[PDB]
Amino acid sequence: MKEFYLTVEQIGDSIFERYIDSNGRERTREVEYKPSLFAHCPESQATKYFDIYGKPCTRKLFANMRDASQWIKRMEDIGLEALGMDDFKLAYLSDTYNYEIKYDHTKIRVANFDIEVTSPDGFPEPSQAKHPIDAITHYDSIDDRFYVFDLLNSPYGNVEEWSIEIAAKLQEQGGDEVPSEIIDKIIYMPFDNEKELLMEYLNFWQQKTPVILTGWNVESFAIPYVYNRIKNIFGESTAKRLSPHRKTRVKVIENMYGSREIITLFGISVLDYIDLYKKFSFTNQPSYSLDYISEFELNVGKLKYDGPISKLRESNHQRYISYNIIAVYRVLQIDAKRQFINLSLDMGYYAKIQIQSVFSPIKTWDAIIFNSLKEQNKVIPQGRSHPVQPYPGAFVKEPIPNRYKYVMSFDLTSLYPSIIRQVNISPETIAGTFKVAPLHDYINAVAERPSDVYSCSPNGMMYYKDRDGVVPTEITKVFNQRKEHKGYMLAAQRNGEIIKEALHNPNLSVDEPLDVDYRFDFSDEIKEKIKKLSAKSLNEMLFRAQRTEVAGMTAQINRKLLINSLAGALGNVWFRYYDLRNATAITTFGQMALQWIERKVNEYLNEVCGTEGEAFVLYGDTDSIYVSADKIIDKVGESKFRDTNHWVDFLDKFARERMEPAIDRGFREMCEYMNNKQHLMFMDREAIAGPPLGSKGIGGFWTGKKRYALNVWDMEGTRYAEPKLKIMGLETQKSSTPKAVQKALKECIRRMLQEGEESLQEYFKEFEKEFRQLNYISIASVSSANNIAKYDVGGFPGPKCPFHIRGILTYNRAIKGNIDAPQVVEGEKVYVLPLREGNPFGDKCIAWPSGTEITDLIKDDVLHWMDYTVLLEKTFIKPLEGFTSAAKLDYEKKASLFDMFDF
DNA sequence: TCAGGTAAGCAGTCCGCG
DNA sequence: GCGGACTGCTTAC
Ligand SMILES: Nc1ccn([C@H]2C[C@H](O)[C@@H](COP(=O)(O)OP(=O)(O)OP(=O)(O)O)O2)c(=O)n1
Ligand SMILES: [Ca+2]
Ligand SMILES: [Ca+2]
Ligand SMILES: [Ca+2]
Ligand SMILES: [Ca+2]
Ligand SMILES: [Ca+2]
Ligand SMILES: [Ca+2]
Ligand SMILES: [Ca+2]
């Protein structure tokens with residue numbers, strides 16, 4: 001097999017590499033790697049190396065890496081550019097793996113672990129590590145086993161061994177419901193003392209040294225705790241055995257308002273799943289506890305226990321251990337679904353970076369581009385210092401707030417990457433500038449044609465047309481990959497709707513789910529068999545279809561993220577290729593493209609309808625347009641349609657056969673106007689929206705920019721079995737809005753769009769009546785909590801104190817003195833509730849850590865003093881009033897002449 | 001929240017607005 | 001009470 005790296009590190013003048021050899025075995029080597037860097041040289045000097053601008057360079061080969069880094073400093077002292085890859089391990093990987101890496105994940109050791117620490121005096125700080133580690137569960141991907149290290153004897157209590165038999169039994173049998181599928185995979189190791197537990201864990205670690213290290217909060221808690229605890233008990237040299245190269249470093253991670261410490265384990269790639277989830281899931285969660293996320297992702301129940309976690313080991317050691325094992329399993333389950341480890345491996349090996357560098361698109365792109373240029377013996381420029389400067393972004397059209405009955409949307413495929421490719425935007429393709437007219441002049445095609453030679457953006461920039469820049473070349477490769485995975489994603493989605501349709505008529509039979517590849521549209525034969533299947537088999541097929549869709553979504557959306565981040569990186573000072581001329585060339589072209597096609601669509605539809613100066617385009621944001629289709633529907637007449645799906649087919653056919661050709665023509669003209677390299681502005685129909693045929697639903701509405709709702713029947717070619725609400729920006733979409741309120745607002749919107757004013761009034765009346773019964777957590781607001789210190793003045797709010805921070809200060813006074821009370825953590829999220837006047841908390845609100853029940857120290861008083869009225873007005877009534885005013889509807893029945901006529 | 005970008009919405013504070 | 005200047009936070013793209 002072809003060899004591939006596992007990890008790479010620079011330690012002094014040595015590269016330390018863990019790798020898989022040609023025989024599939026894990027090996028480690030120390031290499032005295034001699035790096036090369038580059039200086040510009042005279043034309044008269046014969047060379048094969050040239051910088052990205054075509055200037056000749058001489059290669060300097062150094063005796064060691066220290067010499068190379070020292071040369072860089074001397075070149076800065078002289079004031080001369082020192083060219084080449086200054087991250088020597090990236091250069092090493094480029095030299096060592098000079099081909100497309102094909103990796104075998106089965107040879108990569110992926111370790112998933114979690115630890116338990118009993119602590120009576122509050123949260124056990126990793127930096128202190130003053131409490132014993134009393135449980136470790138460590139899953140190994142190669143062995144496919146959960147290794148359980150269980151401390152039976154502690155200063156905080158001596159316990160009996162964990163029982164696998166009881167662990168397996170149902171909660172109803174007194175058991176812990178450890179999943180049957182993992183019971184046989186548990187290797188249980190009890191220990192009479194902590195010293196032996198940790199010594200065995202390190203011996204284990206040495207035998208089965210993780211390559212990829214993951215878990216939940218491992219980088220911020222588990223790793224530093226284990227390292228510091230071993231350090232405290234045994235000394236530094238023993239703790240450094242967690243590194244295969246015996247090297248560690250305390251790394252200080254700085255944010256805006258403080259800093260934290262992590263332990264860098266050289267020769268290991270830590271991918272904390274919380275951090276993978278935050279980057280790659282495209283969610284914003286009210287809480288990032290494993291319990292909350294596992295519930296969200298897997299629909300598994302909350303792991304319940306009696307009393308505080310600080311007494312769980314002593315009171316119920318059996319459950320304590322079972323829950324530690326289950327915690328490790330839940331992270332594996334989330335990954336089976338989301339596949340973020342797979343993604344990280346794919347992207348890391350593609351770029352030829354340390355796997356953990358996938359968190360940094362700048363590092364990722366720097367290596368992709370470096371490897372690409374190296375192939376041509378081209379030499380990358382030195383990174384330079386830049387002051388942070390603001391620059392303009394996208395255009396957003398101000399909508400007229402209103403109801404909108406029939407709507408069709410259109411959207412540009414991968415806009416910013418498509419602009420990069422069309423215009424040929426790259427560091428080395430800059431040809432010059434032209435004299436810019438106001439953007440409105442380009443939009444309306446009155447401005448002089450910018451160039452007859454070069455490819456242009458309305459920001460004034462001109463680019464070469466003779467060859468693709470390295471940025472367009474490399475962005476195109478990842479774009480193509482993204483497009484492939486999106487195809488699989490959409491097929492799985494369409495296949496899912498086929499199954500949902502069939503679930504209307506399930507057959508009374510005992511059968512099996514079909515063995516199919518959900519990434520491909522179901523054949524007629526598969527469709528015929530599906531119509532004969534039971535609900536059990538169909539539901540099993542639906543779950544698998546939905547899993548396939550998720551897998552495709554991860555692969556596609558994060559590749560989309562990676563390519564969009566290249567456009568963004570051009571506007572980040574730490575990028576080697578930072579250039580606001582290029583960054584602004586992209587964004588300014590985008591603004592033109594949107595407003596250009598707005599005009600073309602308006603012109604086309606005015607012609608088709610035989611009118612003049614009427615606005616068909618009602619809204620647009622960045623690269624999308626929303627077109628009012630009322631007149632189109634009216635031109636055939638609503639009474640001519642057999643059902644909803646009939647007018648949806650008509651609009652679909654109209655969008656594809658009439659509008660898209662007009663849009664294409666409009667963009668081809670714009671391409672020629674800017675003299676671009678290649679026409680790549682592809683704007684396809686996205687949504688077809690409207691009320692159900694024969695209903696009083698309003699179809700859709702806008703309240704303002706980035707705030708709208710649509711009742712959608714078809715999205716990017718997926719025809720839904722049931723109409724889907726597309727809601728953007730409204731409170732239903734905000735993590736800060738209470739859970740029950742999001743749900744209630746969504747139902748109000750559903751009623752508005754699908755059923756009408758009366759149905760909405762019926763629901764509002766009921767919600768207002770019953771909402772005081774809702775669980776306090778489901779009606780609590782959520783907020784991130786930053787700068788708690790800044791606004792704390794003797795436990796009381798300082799000037800300008802934010803509402804949620806006030807809540808926290810209130811909480812802090814109420815729990816004053818309690819070491820065991822849950823503390824609000826700076827930078828994390830809190831639930832927030834308003835409090836009625838004259839409450840014993842001495843203020844108008846209280847806030848506690850999100851995803852948790854408020855401590856029983858104060859739970860009864862909060863419940864008793866919760867301000868339900870304020871809560872309802874602020875989170876529910878005010879947003880609804882916004883929705884209904886925009887839609888020109890009333891959420892409460894107005895008085896009419898008909899009342900009353902009853903005798 | 002260490003880790004690509006800008007536009008823009010709403011909550012809330014402070015305080016003016018005769 | 002509304003809105004303007006501002007901070008805070010959270011979305012859409
Ligand atoms: N996180 C994001 C999302 C959007 N954008 C910019 C770049 C995109 O090209 C443009 C349009 O965003 P879309 O959400 O429509 O995504 P794309 O057009 O890039 O891809 P596609 O529409 O094919 O899914 O906005 C961005 O810079 N960063
Ligand atoms: Ca735990
Ligand atoms: Ca397993
Ligand atoms: Ca799209
Ligand atoms: Ca798009
Ligand atoms: Ca059937
Ligand atoms: Ca879009
Ligand atoms: Ca203070």
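The header says X-ray crystallography, 2.0 Å.
A Cβ is built for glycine as well, from the same backbone N, Cα and C atoms used for every other residue.
Residues annotated as Mg(2+) 3 binding site in Swiss-Prot, with experimental evidence given as evidence: A:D411, A:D623. Long-range Cβ neighbours of A:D623 (Mg(2+) 3 binding site) (same chain, at least 6 residues apart, Cβ-Cβ under 8 Å): A:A394, A:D411, A:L412, A:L415, A:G590, A:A593, A:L594, A:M683.
The feature Mg(2+) 4 binding site is assigned by Swiss-Prot to A:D411, A:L412, A:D623, with experimental evidence given as support. In the three-state DSSP reading, A:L412 (Mg(2+) 4 binding site) counts as strand.
Positions annotated as substrate binding site by Swiss-Prot, on the basis of a large-scale study or a structure entry: A:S414, A:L415, A:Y416, A:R482, A:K560. Take the CB of A:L415 (mutagenesis position) and look out to 10 A: across all protein chains shown you find 24 other CB atoms.
For the published mutagenesis A:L415 to G or F, Swiss-Prot gives the following note: Increased misinsertion, increased mismatch extension and inefficient proofreading.
Among the sequence features in Swiss-Prot, the mutagenesis site A:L415 to A or G is noted as follows: Decreases base selectivity by several hundred fold.
In Swiss-Prot, a mutagenesis experiment is listed as A:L561 to A, annotated with the note No effect on the ability to recognize damaged DNA. Increase in probability of nucleotide incorporation. Following the DSSP three-state reduction, the secondary structure of A:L561 (mutagenesis position) is helix.
Here the Cβ of A:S565 (mutagenesis position) has 18 other Cβ atoms within 10 Å, regardless of which shown protein chain they belong to. The mutagenesis experiment A:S565 to G is recorded by Swiss-Prot, whose note states: Increased incorporation efficiency of correct dNMPs; when associated with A-567.
In the three-state DSSP classification, A:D621 (mutagenesis position) falls within a strand. One mutagenesis experiment named in Swiss-Prot is A:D621 to A, and its note says Drastic decrease in the efficiency of incorporation of dGMP.
All chains included, 13 other C-beta atoms sit within 10 angstroms of the C-beta of A:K706 (mutagenesis position). When secondary structure is read from DSSP and collapsed to three states, A:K706 (mutagenesis position) falls in the coil class. Swiss-Prot gives this note for the published mutagenesis A:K706 to A: Almost complete loss of polymerase activity.
Classification of A:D714 (mutagenesis position) by DSSP places it within a strand. When Cβ atoms from all protein chains are considered, those within 10 Å of A:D714 (mutagenesis position) total 22, not counting its own. For A:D714 to A, Swiss-Prot lists a mutagenesis experiment annotated as follows: Complete loss of viral replication.
Non-local contacts of A:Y416 (substrate binding site) by the CB criterion (under 8 A, 6+ apart in sequence, same chain) comprise A:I563, A:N564, A:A567, A:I586, A:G590. A count of other CB atoms within 10 A of each Cβ picks out A:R482 as the most crowded of the binding-site residues A:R482, A:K560. The number of other Cβ atoms within 10 Å of the Cβ belonging to A:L412 (Mg(2+) 4 binding site), over all protein chains shown, comes to 23. In sequence order, A:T413, A:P417, A:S418, A:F479, A:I563, A:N564 are the residues of the same chain, not among A:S414, A:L415, A:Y416, A:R482, A:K560, whose CB sits within 8 A of the CB centroid for the substrate site.
Taking the centre of the Cβ atoms of A:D411, A:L412, A:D623 as the Mg(2+) 4 site, the nearby residues of that chain (Cβ within 8 Å, site residues left out) are A:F410, A:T413, A:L415, A:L594, A:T622, A:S624, A:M683.
Within the same chain, the residues at least 6 positions away from A:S414 (substrate binding site) whose Cβ sits under 8 Å from its Cβ are A:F479, A:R482, A:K560, A:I563, A:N564, listed in sequence order. There are 15 other CB atoms within 10 A of the CB of A:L561 (mutagenesis position), with all protein chains counted. For ligand 5, there are no nearby recorded positions; that is, of A:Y416, A:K560, A:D621, none has a C-beta under 6 Å from one of its atoms. Around A:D621 (mutagenesis position), a 10 Å sphere centred on its CB holds 19 further CB atoms from the protein chains shown. According to DSSP, A:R482 (substrate binding site) is assigned to a helical segment.
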